[PDB]
4 protein chains.
Amino acid sequence: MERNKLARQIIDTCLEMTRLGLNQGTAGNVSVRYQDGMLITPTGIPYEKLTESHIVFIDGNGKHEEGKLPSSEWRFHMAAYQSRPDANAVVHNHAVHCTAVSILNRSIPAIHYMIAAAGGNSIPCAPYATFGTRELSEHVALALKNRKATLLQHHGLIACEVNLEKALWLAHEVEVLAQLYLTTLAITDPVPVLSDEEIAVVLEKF
Amino acid sequence: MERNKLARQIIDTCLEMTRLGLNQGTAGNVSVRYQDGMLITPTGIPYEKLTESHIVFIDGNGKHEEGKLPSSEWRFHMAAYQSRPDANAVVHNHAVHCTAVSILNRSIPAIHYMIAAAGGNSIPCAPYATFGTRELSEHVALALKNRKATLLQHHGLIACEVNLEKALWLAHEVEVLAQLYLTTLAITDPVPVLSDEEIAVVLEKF
Amino acid sequence: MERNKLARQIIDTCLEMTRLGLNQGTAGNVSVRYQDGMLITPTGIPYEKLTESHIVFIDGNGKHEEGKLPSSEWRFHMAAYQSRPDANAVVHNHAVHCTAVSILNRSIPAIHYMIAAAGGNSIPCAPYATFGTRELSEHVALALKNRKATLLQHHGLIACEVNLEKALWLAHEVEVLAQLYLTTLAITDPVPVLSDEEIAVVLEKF
Amino acid sequence: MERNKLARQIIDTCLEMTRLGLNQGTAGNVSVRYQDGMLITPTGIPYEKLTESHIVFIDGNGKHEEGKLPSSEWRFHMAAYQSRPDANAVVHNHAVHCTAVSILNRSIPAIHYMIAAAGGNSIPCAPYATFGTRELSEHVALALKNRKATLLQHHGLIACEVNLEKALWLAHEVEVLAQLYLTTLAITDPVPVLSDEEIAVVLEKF
Ligand SMILES: [Zn+2]
Ligand SMILES: [Zn+2]
Ligand SMILES: [Zn+2]
Ligand SMILES: [Zn+2]
């Protein structure tokens, strides 16, 4: 659990995210909980030029290391951490299907049993607020209180978990649920869903 | 036909399934008929960390090897084997197009002549039941009686064949038929189909 | 222009076709004009196991080399050759978008100027006939008289050109036109097209 | 900033464009501002056969190097350069989503905040004119006056920036916005957009 090991994983997650196609228009950012704050990807540097030494440390006060610019979207990573004590890694991206559902400003209902992976019977969509602002941070914090992933209106997705591996895995799964919802919605509205009882069983089961 | 050779193929099938994009949200599982039961992928371990020694043997009684956890979805692999004596390999996944059609709870009609590859003029959709349960197992067994592949409502796909190569090939083909059906359905409903006589000829021909 | 060189290109075309994603459900077949007939891919062997020695020679009489099974779809490759004297290579596949348009049984109208690459203001859709039959062969021959590519109802695509490189290139381009047509048709019907005069200029220009 | 270094980047951009899937039906062309004109990809040669020595120099007068054929679409690259003094690289392609929106002849409205990357609250669609003509050149020049990217009706996309890296990045981003617009439009019309004030803030913020 040396900083550099955490720094490598973050980078490995960026590359993998792109591999899975979640990172289009190279807009994602990834962070891990560290000391009294977090380690996050910097702004500007395209993921393939990323070296361990580029990862930026931001403390609990919001002050980042001297001479390094953290991601322009860092404020809501800090909001995720303070909203979910159990969260140790955060993955943000603008995956296409997730983003299309967020433009429609709809939550993703229980169309598949795997919806329970985020903690409940849905993936909410937090209201729009300009990126990098405290108001956007509040919307995210409120959305993550009872869910591990949320869509952001006219923007994209935030998923948090206990480690980068699961966080990435969750982000990917929400993208699949997003694609499933858009594909069926184009055929029929509303889309058939599993009842709350049924999701209650799957949750207990997980 | 040593266990380890069968163990490698299972792994090669998982990797290939992912390559083809059938394994998104890393939820598939694969098994082969072996001795009095089957060899199946374990739960938990992400496919890229899979080694021959991870594959789990489950006997005809449902008892699995000590210290190894089989896939959480193993019960319906055993149901496939007991429902189709001729089946020697089973491929399960949550491919997106197949899953979208299963959410609509529709069977795939004869929109393409290749539909005959599964044994008839359609790919059925078995009713929803919580994963890992005996009730889901019954639904699958009934669906596979006269077909080699079936969709599972709000869930995904199961395809069985004489070996892993053909099983994987069939799974892939159903995913293509699923995509063809969703794409045309968004334009026109119902989608034009080939008559039963016509499918009767193609079957005799295959 | 040794047989083995032509045999390698055919194989390189199969691999490339798959690379581009035109070969899903591994159903394509490729041929080149040779001596008094053609060299074609065999049936059964999955493209990655293909070696030069697997390619089958079929003469003008329809008799193929002893001990080798040509593609099950060879008859319409021979029809293409006799219908278009200028054709030296034939590419057949079941690309998804092309196939979806063929299920709707519609020709692709002039929605993009590149439609002229196939020779006119459209990509026709030849009527359905059981695969491997002489009746299907007639439908194809008639469709290829004034076009270099045609869709086959409830089936797929056939594209022919002066060499494998251009044939593959044309097949790919028709798949793009197919995707463009399905995507816009889901929004508006009919889809806006370029006038015949306009296509007359582009043709003269090509 | 030797010619050969600029020649390599152009080639690296073609390969990367294809990698991202923006170059389907191999129809794109790329140029950089150089001396009194530009360096552009040649016509005919498929990108994988491209060597530095193939890149063609065209002067401000429209005269290209002896014995080398520049891209058939070079005239609008020269129009981009004379319309946007600040433009140093131009990327043109026929990406599928961009092209589908251009067939509908619609501009892409502010459905996502990243729309500001092209300079305003939209991505316009310039009217159709036969490729390679001066009339098409005029349409493009007018469209690029206040935007860095534009769709071309029944044709594709042109994006310009300060260097190849950003130009490619912009082209990619417009393709994502195009896909987001088509996907949501198939569900609801009109698609929800962010207000002009909101885009005014994001622009100031960028
Ligand atoms: Zn963002
Ligand atoms: Zn499952
Ligand atoms: Zn065929
Ligand atoms: Zn063009």
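According to its header, the structure was obtained by X-ray crystallography, 1.9 Å.
In case you wondered, yes, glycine gets a Cβ from its N, Cα and C as well.
For reference, Swiss-Prot has these:
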ACT_SITE  B:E73  active site, proton donor/acceptor
BINDING   B:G28, B:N29, B:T43, B:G44, B:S71, B:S72  substrate binding site
BINDING   B:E73, B:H92, B:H94, B:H155  Zn(2+) binding site
MUTAGEN   B:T26 to A  Decrease of the aldolase activity mostly due to a decrease of the affinity for L-fuculose 1-phosphate (Fuc1P)
MUTAGEN   B:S71 to Q  Loss of aldolase activity
MUTAGEN   B:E73 to S  Loss of aldolase activity
MUTAGEN   B:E73 to Q  Loss of aldolase activity; when associated with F-113 and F-209
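Distribution of Swiss-Prot features across the structure.
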residue: B:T26; record: mutagenesis position; DSSP (3 states): coil
residue: B:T43; record: substrate binding site; DSSP (3 states): coil
residue: B:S71; record: mutagenesis position; DSSP (3 states): coil
residue: B:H92; record: Zn(2+) binding site; DSSP (3 states): strand
residue: B:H155; record: Zn(2+) binding site; DSSP (3 states): coil
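Considering only the recorded positions B:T26, B:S71, B:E73, B:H94, B:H155, the residues lying within 10 A of B:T43 (substrate binding site) on a C-alpha to C-alpha basis are B:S71, B:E73. Non-local contacts of B:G44 (substrate binding site) by the CB criterion (under 8 A, 6+ apart in sequence, same chain) comprise B:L69.
Listed recorded positions: B:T26, B:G28, B:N29, B:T43, B:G44, B:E73. Those with a CB atom under 6 Å from ligand 2: B:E73. Comparing local CB density within 10 A for the recorded positions B:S71, B:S72, the maximum falls on B:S71.
The two recorded residues B:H92 (Zn(2+) binding site) and B:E73 (mutagenesis position) have their Cα atoms spaced 9 Å from each other. Spatially close to B:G28 (substrate binding site) yet at least six residues away along the chain are B:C14, B:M17, B:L22, B:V91, B:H92, B:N93, B:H94, judged by Cβ distances under 8 angstroms.
Take the mean position of the Cβ atoms of B:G28, B:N29, B:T43, B:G44, B:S71, B:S72, the recorded substrate site; other residues of that chain with a Cβ within 8 Å of it are B:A27, B:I40, B:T41, B:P42, B:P70, B:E73, B:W74. Among B:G28, B:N29, B:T43, B:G44, B:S71, B:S72, the residues given in the record as binding substrate, the maximal Cα to Cα distance rounds to 11 Å.
By a simple count of nearby Cβ atoms, those within 10 Å, the most crowded of the binding-site residues B:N29, B:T43 is B:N29. All protein chains considered, the CB of B:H94 (Zn(2+) binding site) has 24 other CB atoms within 10 Å. Of all the binding-site residues listed (B:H92, B:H155), B:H92 sits in the most crowded Cβ setting, with the most other Cβ atoms within 10 Å.
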